[PDB]
Amino acid sequence: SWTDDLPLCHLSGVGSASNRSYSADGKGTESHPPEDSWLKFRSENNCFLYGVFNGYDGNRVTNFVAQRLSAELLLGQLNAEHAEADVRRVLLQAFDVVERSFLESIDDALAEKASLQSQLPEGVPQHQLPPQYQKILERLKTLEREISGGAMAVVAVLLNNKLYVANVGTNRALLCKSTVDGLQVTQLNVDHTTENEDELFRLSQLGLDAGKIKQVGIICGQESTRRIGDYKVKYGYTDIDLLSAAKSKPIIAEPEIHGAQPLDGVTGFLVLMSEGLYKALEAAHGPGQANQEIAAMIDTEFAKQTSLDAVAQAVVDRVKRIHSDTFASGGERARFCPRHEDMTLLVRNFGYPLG
């Protein structure tokens, strides 16, 4: 709540939308609690900090990642004067701390879990388990809710018209410069997926069957090879099939910082988006060529709207309608768009004309 006190960024806007599971019934959409989250703060130093997070297994970690990353970057940890390698250190530490402190938070609760499972008979139905054991089972679920969760992240720091982008998964971060030729969409981050050869290298260097991983694509329902939290994959990776034989942690929370961009005399806008957004547009429009469309869509709405929040929200709502139309149209991509995931879109304006 100390984050509430921080001054907010007049030059940034956000648009978001909850997961929807289109019912075949027709005209009906079920939704679980949203797990994405974001972050748009200006410090005293004119050090701007943006972030879009992508939770799963609940939004506990999302909120922790945000609240803590704020404390590790917006209390003077970043200064104007810092050199490029100077800042790239402060980020690496901030993210390290976050991952260390998260796992430390749940240690007490994880130990309690171990104890209460020791009290419970192995390989047994819950409804068939006598009333005696019901109190334990509730507490194990209470605990589970508390410790469970993970989060992909993508964070951008603006410091003296230098843009640094720390990324920990599938969340994307396009820089959109409007040159004379057109709008130059250029993705600053890199998708840490099971198809990133560079990540397949790091996974191979842990003695993993990179071909099998590459084949399946998903790892416990996620395709992200880097995540913050999720004790399941940070601790019990030995119990996962694909990760059975890893020298050290297969899923890691080390950010891939990306070099400074000179935003001196640049006109354009920055796009931090979640996985859910672009993943949904591809699901309806066909693979690849997605970053492009959204960057444009924002470009369109940039003149059509009166606020960056509306500009972002405009676009998210189109992607939603595209996906929904594509389901109800009954076309060839209707099987591709039965549902979608929490969408988030943050837009930092670099002078680009609004309204």
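Per Swiss-Prot, chain A residues shown: 16-370, in order.
If you're wondering, the header gives X-ray crystallography, 3.3 Å.
The backbone N, Cα and C atoms fix where each Cβ goes, and this holds for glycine too.
Quick look at what Swiss-Prot annotates:
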DOMAIN    28-365  domain 'PPM-type phosphatase'
MUTAGEN   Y148 to A  Complete loss of ITCH-mediated ubiquitination
MUTAGEN   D213 to A  Loss of interaction with XIAP
MUTAGEN   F216 to A  Loss of interaction with XIAP
- prompt: Distance between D213 (mutagenesis position) and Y148 (mutagenesis position) at the Cα atoms, whole Å?
  reply: 48
- request: By Cβ count within 10 Å, point out the most packed of the mutagenesis positions listed: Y148, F216.
  value: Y148
Field: Rounded Cα separation (Å) that holds between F216 (mutagenesis position) and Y148 (mutagenesis position)
entry: 47
Packing count at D213 (mutagenesis position) (other Cβ atoms within 10 Å of its Cβ): 11
Message: When DSSP is mapped onto helix/strand/coil, what comes out for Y148 (mutagenesis position)?
response: helix
